[PDB]
Every structure is written in C-alpha cells, then in structure tokens.
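Read the structure below first, then the notes.
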There are 6 protein chains.
Amino acid sequence: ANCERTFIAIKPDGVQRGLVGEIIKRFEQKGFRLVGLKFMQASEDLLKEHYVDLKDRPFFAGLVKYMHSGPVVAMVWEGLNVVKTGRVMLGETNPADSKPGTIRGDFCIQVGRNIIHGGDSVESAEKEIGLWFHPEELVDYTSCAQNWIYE
Amino acid sequence: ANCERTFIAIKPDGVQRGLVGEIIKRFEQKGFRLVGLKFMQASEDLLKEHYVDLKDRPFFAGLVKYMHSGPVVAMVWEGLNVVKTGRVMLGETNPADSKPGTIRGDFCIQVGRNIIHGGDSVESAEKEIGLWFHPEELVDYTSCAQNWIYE
Amino acid sequence: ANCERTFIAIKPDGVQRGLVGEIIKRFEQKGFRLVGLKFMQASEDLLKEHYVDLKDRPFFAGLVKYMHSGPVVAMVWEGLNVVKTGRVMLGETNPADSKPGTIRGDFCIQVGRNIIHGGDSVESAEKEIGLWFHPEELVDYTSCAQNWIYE
Amino acid sequence: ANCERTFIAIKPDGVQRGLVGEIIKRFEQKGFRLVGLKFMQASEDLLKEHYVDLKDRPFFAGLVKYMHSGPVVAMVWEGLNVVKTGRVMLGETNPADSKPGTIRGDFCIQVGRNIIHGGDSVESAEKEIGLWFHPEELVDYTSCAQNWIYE
Amino acid sequence: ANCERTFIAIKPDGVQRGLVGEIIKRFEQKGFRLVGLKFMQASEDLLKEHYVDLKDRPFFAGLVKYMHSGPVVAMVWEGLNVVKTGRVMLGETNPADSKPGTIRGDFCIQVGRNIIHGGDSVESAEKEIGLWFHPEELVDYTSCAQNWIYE
Amino acid sequence: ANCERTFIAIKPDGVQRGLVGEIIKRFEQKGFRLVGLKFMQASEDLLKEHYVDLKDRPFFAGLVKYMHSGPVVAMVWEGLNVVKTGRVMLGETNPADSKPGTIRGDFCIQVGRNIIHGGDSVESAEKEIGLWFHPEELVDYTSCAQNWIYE
Ligand SMILES: Nc1ncnc2c1ncn2[C@@H]1O[C@H](COP(=O)(O)OP(=O)(O)O)[C@@H](O)[C@H]1O
Ligand SMILES: Nc1ncnc2c1ncn2[C@@H]1O[C@H](COP(=O)(O)OP(=O)(O)O)[C@@H](O)[C@H]1O
Ligand SMILES: Nc1ncnc2c1ncn2[C@@H]1O[C@H](COP(=O)(O)OP(=O)(O)O)[C@@H](O)[C@H]1O
Ligand SMILES: Nc1ncnc2c1ncn2[C@@H]1O[C@H](COP(=O)(O)OP(=O)(O)O)[C@@H](O)[C@H]1O
Ligand SMILES: Nc1ncnc2c1ncn2[C@@H]1O[C@H](COP(=O)(O)OP(=O)(O)O)[C@@H](O)[C@H]1O
Ligand SMILES: Nc1ncnc2c1ncn2[C@@H]1O[C@H](COP(=O)(O)OP(=O)(O)O)[C@@H](O)[C@H]1O
C-alpha cells in the first residue's frame, strides 16, 4: 500500500457551490483513505503562513481575503503517491488549463475562484497538515478493501 | 428560511464502504446548509450517553461496540424541518423497510449495519449536537442560494 | 404507445440552483419524448393567465413576482400517462411531503421555492401548452428506442 | 449475513436502452453480492418454463415472444432478504405503479416493456436459478466489506 | 466575470440517444450561465449558412442532411473563455481523438455522429448566435453564485 | 459502422470494490454493443495461457494467484475501434499514469490492483475472446440506436 499523506482543502467557493460531497466522493472512489476532516472558518494568520511562499505576489492579499471570506473543509487523505496524484485529480492551478475529468476542469472557471487547494509536495503537505490539523484530530484505521487496493 | 439544526452521523460502516461523499451530496443538493463536520474515532462514554434511551435493550452493548469499532463522521445540518425531513431522507431504522431513494434503502441491508444515524427530534438533536460538537466547531454563514431556497 | 403530452416548467430557483440538466435527465431516462423546450423570462400577464385559478389565494402576490424575477425552462413531454406520472416524478407540491427519489424530494425544501411545475390534468396541460408555446415550436419525431419503450 | 439468493433478469428492452450497468450498480451499491452473471438469447422453451405459472394469462404468448426477441442479462444475487428487497428495488409490475427511486419507476413506462424481472419468492427464485444456471456457473467468494454489511 | 458567449448545439443523435440533460448538466456544473435554449428542426438553408465555411468539403452535403434529419437543441452559454473551454469540454471533432471526461470522449464513437457542435471562435460563435436566435430570445439574469465563480 | 470486437475483463479487485456496473455503464454510454458477458473464477491454466507472454517477468507468480483469488467479469464489446478506444477509456496500465476520466484514473491506485484488463490489439483480443468465451456465448443483435451511432 502506502501510508503517505496529503492536505487537501475545499476553498469557500466549493462549499458555497455545493461541491463537498462530490469532491470527497472522488477521493473515496479512487481508493484513498480519509484520515482527517474538518469544517472550519479559517484565520488570516493560518492562511498567511500557508501561503507564505507567495508573499511576493500581487494576488496574495486578495487570495487571503477570498480564503478568509467563508468556511473551508480541511482534509487529510492517505495513499500511494497521494500528494502527486491528488494534484492530477485537481487539475491545473488555472481551471482554463485543467482537463475535463478533473475537479477544477469539471467544476470551475477562473484562477481566483478555483474551489480547491492541494499540497504541492510531501514536505508542503506535512507542513500544511500540521499547520491545519492537530495530531489528536487525525484518525487511523484500516480499509476493509485495503488488500484489493494494494498488493 | 429556517435556522433549525440536526445532528447526522455516518456510522463506521458508511466510512468503510465509501459512502461519505455520497451521503453529504444528498444533503447539499437538497438545500440544507453544512454547519459542522468532524471525522472522529468516537468513545464509549460519548456513545452510551447518546444511546441512553436504549440502555434497556438487548442490542445496546453490541450497538456501542459496533459504533466504537471505527471512525465516524459527525455532522450538523441547518434548514426548514431538517430534523424531520432528514429522517425521511435516511429512510426507516431497518434498511429492509427503507424505500428506494433513501440513503439506507439505496446503500445498506441489515438493521445492525445501517450506515447512518439521524436526530429523532429537535430536543434530541440539540442534546446530540452539544454532546458531539463544541460551539467553537459550529460554523455560521449564508448560502449564496438562500433566497432561491427560501421565500 | 401513446401521444399524451404534459407541460413541465422549471422555475427560476430551479435554474439558479443549476438543476436544469438533472431534471431533463430524469424525463429522458424514463423514456418520455422531448417535444418542446424554451428558455424565457415569463411576462406577468402570462403568469397571471397561467396561475389564474389561484388569484383569490394569499400567496398569489409574491408568486407572480418571483416567477417573473428570473428565467424559466418551459417544456413539453410526450408519452403514456405523462401527465399523471410526470407529477409523481416531481413529487408532492410541498417538498416536505415529497418522497426521496422525486425531483422536489431530492432537490428542494420549501413550497414557495419548489423548483418545478407540472400540469395537474390532461386538460390543464393542453391549456398550459397553448399558453406557453406556439404550435410550430412543438417538434414531431420518433424515438429510435420506441419499440423498446412501448409494445 | 445471509446466503439467500434471488434471480434477476434484465429484459431485452433494458439491454437495448443501455441500463445494464445502471441496474448492476444499484444491486452492488445496496451491498448485495453478485453470484451469477450471463448474457444470452433465451429460448422459447426456457421462457415458457420460466413463466409456467402464467401460461393461462392473456399476455403470456406476447411476453414469451418479447422476451425471446433480443438478449437478456441473467443474474444471481445473494444477501439477507434479497428476494423481497430485490423486488422492492425493481418497483411494481407496472411502471406507472412504481415509485421514483425504483428501477422501473426511474427507467421505464409500460407494463409490457418493464426492463427487468425478479423472483417473487424464495422458492420461485431458486427454481429460476436452477433453470437458467448450472451450479458450477455460480461463483462463491466473500465480500471484503462483509463484516461492515452484516453484524 | 465575463460576458463572452458561445453557441452549442446538441445534434440529432444526441437528442435521440438521451444526452440532452447530461450535456446541459456539464455546462451548468462547470459554472457557465445558460442564456438561450431552444428545440427545433433546423432547415437546410439555416444549416447551409451555419456551415458555410465548409461548403467545399466532401462531408458537407451529408452533414447538412444528417443535421436536418431530426431535431436539435440550440443553446447559448456565457462565461470567461466559454468558447474555448466549451470546445475543450466537447472534445475533438473526432470522438476517437476525444479524451475520457469530454462529452464526445464519453458518449460517442464516430465523427459523422459526434452528438454536439460548439463555436470554434468568438467571432464564429456570435455569428452562430445571431443566426439561430433573435436577441429577444436571449435571457439576461445574474447567477446567485456569481461572486463565488468569479473574483 | 464496424464489427470490430475487443475483450475486456474486470479483475477481482474491480468486483470486490463494487465497480462492475460503473464500468459496464462506461462502455454502454459510449455506444459500444455488449456481445459477451460472463462471471467466473478463472482457472490457473487459463490465466497462464492468457498471460503467457509475461511468464519470464517477476510479477507473474503473484499475478496468476491474485487473478485466481476471486471472480472476474469477462466481456466482449463491439464497435468501431473498440480495441484501441477501449484501452483509452481504461487508461494507462499503471494507474499513476492514468488520467482522470479514465476507469483506472478514477477508481484505482497501484498497478498490481489495476481493476481491469483490455486487449492490446485486434489480434490479442480475438485470441483472448477464443480463450475466455465459447463461440455460442457471443450474442448477435442490432442496437436500436445503431443509425444514430454510425453513419
Ligand atoms: N494569477 C492568480 N490570480 C489570482 N489568484 C491566484 C493566481 N495564481 C494563484 N492564485 C491563487 O493562489 C493559490 C496558490 O497558488 P499556487 O501555489 O501557485 O498554485 P496551487 O494552488 O495549484 O498550488 C491558487 O490555488 C489560487 O487560489
Ligand atoms: N433490533 C436491532 N438490532 C440491532 N441494532 C439495532 C436494532 N434496533 C436499533 N438498532 C441500532 O440502534 C440505533 C438506534 O435505534 P433507534 O433509536 O430505535 O432508531 P434510529 O437509529 O432510527 O433513531 C439504530 O440506528 C441501530 O444502529
Ligand atoms: N402556501 C403557499 N405559499 C407559497 N407558495 C405556494 C403555497 N402553496 C402553493 N404555492 C405555489 O403555487 C404553485 C401552485 O399551487 P398548486 O397548484 O396547489 O400546486 P401545483 O403547482 O403542484 O399544482 C405551487 O407550485 C407552489 O410553488
Ligand atoms: N398486463 C400485461 N401486459 C403485458 N405484459 C405483462 C402484463 N402483466 C405482466 N406482464 C409481463 O409479465 C411479466 C411477469 O408478470 P408477473 O409475474 O405478474 O409480474 P412480476 O414480473 O412482477 O413477477 C412482467 O414482468 C411483465 O413484463
Ligand atoms: N470526415 C468527416 N466525416 C463526416 N462528418 C464530418 C467529418 N469531419 C467533420 N464532420 C462533421 O462536420 C462538423 C463540423 O466540422 P468542423 O467544423 O471541422 O469540426 P467542429 O464541429 O469541431 O468545428 C463536425 O462537428 C462533424 O459532425
Ligand atoms: N510491475 C508490476 N507489478 C505488478 N503487476 C504488474 C506490473 N506490471 C504489470 N502488472 C500487471 O500485469 C498486467 C499485464 O501487464 P501489461 O500487459 O504490461 O499491461 P496491460 O494489461 O495494460 O496490457 C497488468 O494489467 C497489470 O495488472
């Protein structure tokens, strides 16, 4: 199998446009394991630390504002190449470059309202998971299909 | 509209059998608002208080064991008649009496593995919400469709 | 077979909440033939002639205004007992009494925002059709699946 | 759990209208276990024996001919009360009488083109299983999720 | 946001094979806004003008005849780069060349039966809009979720 | 049109994870004709003759065992370029390289549990068909939608 983890976040447009069940379903049906799940109004401090590598960017302020302007769904998902492949499943950062079949390709249009965030790397995801989740909140268990998902 | 709330819980068979996204989707698409959402390995104490009115019942022990044996998804949903209608959406307690179209009617078979719990009343739901959720964890916001959902 | 027709209209809340395709799907997969399909902001006059019989009632004032406040998808469907069955597929007028699996049961909450209308009798349907559609807009053709839908 | 089985056949109209996957998906998602599956053009002899308790009905000769006019998907499914709950899933003999959420309620219109057959009792269904299948065609395995579907 | 529009037509094969709802649902769920919708049997004249830039092609005469052999669903859709991203959603002219996740990739096989048309440029698409619709048939309204689809 | 055929088999992980109906759906909605469909525990001999060309390789040992450890759904589908397009719909052999919208891209994670097999050439397909099916099990009939799928 593989116990590798990623942080996935449903941005507040996703919640507003009723895409939560649908986004979760796509991770479930793929075979990934739900580790942690929280529905939270997120803070500016939290978001700034998360998006620190983009402090140098003109969109930063607006991004943090858009990211603070409503509830998000904070999620951890476990599996083999889950960081990498989860990003393929999301599609490109810009929805207009995201292929049909992906979450953004199917469900959104404009870069500044792209419904969903995913960990760009394992390093980042761990940083992000810890930042967003306490270790208490992370749940561990075995999928009843595990042996059919992984040899 | 209506700000009435209910506690809905996805029992650990639901999580195991990959029905979370699908169960959430059915509440979203109905028009109900996500208030609170937690993915938690629940305790025996928590469950016993929740299922206290059934202490007198032969299945109680097993129920609590089944309910403790894996992660659950704790949920709060807001809307007009949400307690009552959410129970219709779940179907009957026994899946063999639940009509096709309902969650249990579509997704499960046996009373002791009925994937999902719902608040039997407002009183119960409040008791249950408080029992399961802290007020910090409950999120409040306005649906961008609210005026099309409610006159 | 049968050439019975009904009139189905998707209301503005139905359109605003992105349910047009889902609804049409339900009629298609059932095996009913699409005869007529337009998209329109309905004039107050038309809405008054359409809802004529409910003038006396106290929700007529807000009704016409709300049905004029956005676009409607006006439809004609054909088949054996479309009128009667169409109404069953829609569910009860009040969504609180609408069973899961129905359009209203699955997708809406309050009667003032009940997403859809269907004709209540063959008589009403043909009247509504004459009112919303011009004859030349009703299209005639034979389903390729016809002999598999009807004996 | 339960080792009870039922016989389900997708009739020629169900095959022709593209509902094989949809119908299998409903039995799969319900938790029932697939035991037998075959694709075939049923003989008049087989069909006359299958429908022997109806030889005295006005619709009998046409039923046989219609059922012989294209291929069918014969299936065997296992689970607790799978015969009775399988029938609830199909709907009523008459699609008009079948509720939205049921296979016939959603997917078909006319009694003579009702897309699917199900055993009407445990005894009928085993008689039907022995008739369409050899015991060696029936496959035995255990669902990876069985502990989660049955207590 | 963006007020750019495109023309989309569901071809006779798309109507006949029950994909009207499915196709509308994909544009709806993507965040694009429905502007115009009509159901009609297109004339040879209209179709010859629609396809005027192809009058010199070997497939032209048959394309026109096929497009005239049953009814089509004519639509207008609005949004940022809706013309270009609308084409990405459809797939390639040849279904064989279209990727899973696209409308043609999922729903059809042969180039001469590719179920759907889309404007190939902003200028083509407006020319196509003016040709199939009168400006008064196009409906103006604002999506309740527009702040969440566009920054 | 075209009478080209391919061989598609759902593997035991595909069956165990409840994906049989979903997969068949994908081929149906595309417009390919179901020719053959059986459900079987495949004998080690058959699996060795089937996977003959991969005897040398180091995963052959675990392969046969795993493909014998549960049931497979063996299928024959017909249509223009089924073989080549069928493989595209399936996705790349390794699910990590499989694009969203594909069967493997949507539903599985690791190559050892890649849920499905499709023939890699017309030659292989016909060989596999001769191996898994008896001639009399391949059913001939004409889709009611045929003239709408092919020119
Ligand atoms: N050009 C832009 N304009 C507005 N917002 C942007 C832009 N680029 C990126 N963003 C926002 O910042 C987030 C982070 O950007 P980046 O880390 O480069 O991509 P990703 O989110 O795919 O990791 C994006 O998801 C998006 O919400
Ligand atoms: N006869 C039974 N056998 C095993 N478990 C049962 C039985 N009846 C009820 N339960 C379990 O106890 C839970 C609570 O029962 P009850 O409050 O009567 O119904 P509900 O859950 O519909 O409110 C059920 O959801 C189910 O998990
Ligand atoms: N008490 C009410 N308050 C607000 N709107 C109502 C009320 N009752 C009915 N309506 C609206 O008026 C429409 C017409 O009412 P009626 O003819 O009784 O139902 P239907 O349209 O199902 O035949 C309904 O579709 C509904 O949206
Ligand atoms: N009045 C009728 N006209 C045409 N066909 C009928 C009629 N009644 C029943 N049939 C056909 O005969 C089949 C067997 O009938 P029956 O055994 O009474 O119902 P069921 O299939 O629900 O057990 C039905 O599934 C249906 O296709
Ligand atoms: N080689 C062909 N054979 C039959 N029909 C074709 C062929 N090429 C194109 N067509 C038809 O003509 C339509 C218009 O062609 P074109 O404008 O080149 O593609 P598009 O529709 O992608 O803009 C296509 O949608 C297709 O149905
Ligand atoms: N490195 C590997 N480890 C385990 N199983 C493998 C590996 N490579 C291939 N397989 C399995 O063997 C099957 C046959 O391999 P191959 O013929 O290369 O792929 P395909 O079946 O897509 O043509 C694949 O479907 C896959 O499940």
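Since chain B takes its numbers from Swiss-Prot, the residues it shows come out as 2-152.
Cβ coordinates come from backbone N, Cα and C, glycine included.
Among the features that Swiss-Prot reports, ATP binding site is placed at B:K12, B:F60, B:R88, B:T94, B:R105, B:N115. DSSP assigns B:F60 (mutagenesis position) to coil in the three-state reduction, outside any helix or strand.
Around B:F60 (mutagenesis position), the same-chain residues six or more apart in sequence whose CB sits under 8 Å from its CB are B:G113, listed in sequence order. What Swiss-Prot notes for the published mutagenesis of B:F60 to W is this: No loss of activity or substrate binding.
Listed in Swiss-Prot is the mutagenesis experiment B:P96 to S, annotated as follows: Increased motility of carcinoma cells. For B:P96 (mutagenesis position), the same-chain residues 6+ apart in sequence whose C-beta sits under 8 angstroms from its C-beta are B:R105, B:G106, B:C109, B:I110, B:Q111, B:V112, B:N115.
Quoting Swiss-Prot on the mutagenesis of B:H118 to G: Loss of activity. In this structure, B:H118 (mutagenesis position) is part of a beta strand by DSSP. Cβ environment of B:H118 (mutagenesis position): B:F8, B:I9, B:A10, B:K12 lie under 8 Å away, each six or more residues apart in the same chain.
For the published mutagenesis B:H118 to F, Swiss-Prot gives the following note: Loss of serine/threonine kinase activity. Some loss of motility of carcinoma cells.
If you look up Swiss-Prot, you'll see B:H118 marked as active site, pros-phosphohistidine intermediate, on the strength of experimental evidence.
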### Query
Who sits close to B:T94 (ATP binding site): which same-chain residues at least 6 apart have their Cβ under 8 Å from its Cβ?
B:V112, B:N115
### Message
Near ligand 2, meaning Cβ under 6 Å from any of its atoms: which of the recorded positions B:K12, B:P96, B:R105, B:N115 fit that description?
### Response
B:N115
### Query
Which one of these binding-site residues, B:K12, B:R88, B:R105, has the sparsest Cβ neighbourhood, judged by other Cβ atoms within 10 angstroms?
B:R88
### Per DSSP, three-state class assigned to B:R105 (ATP binding site)
helix
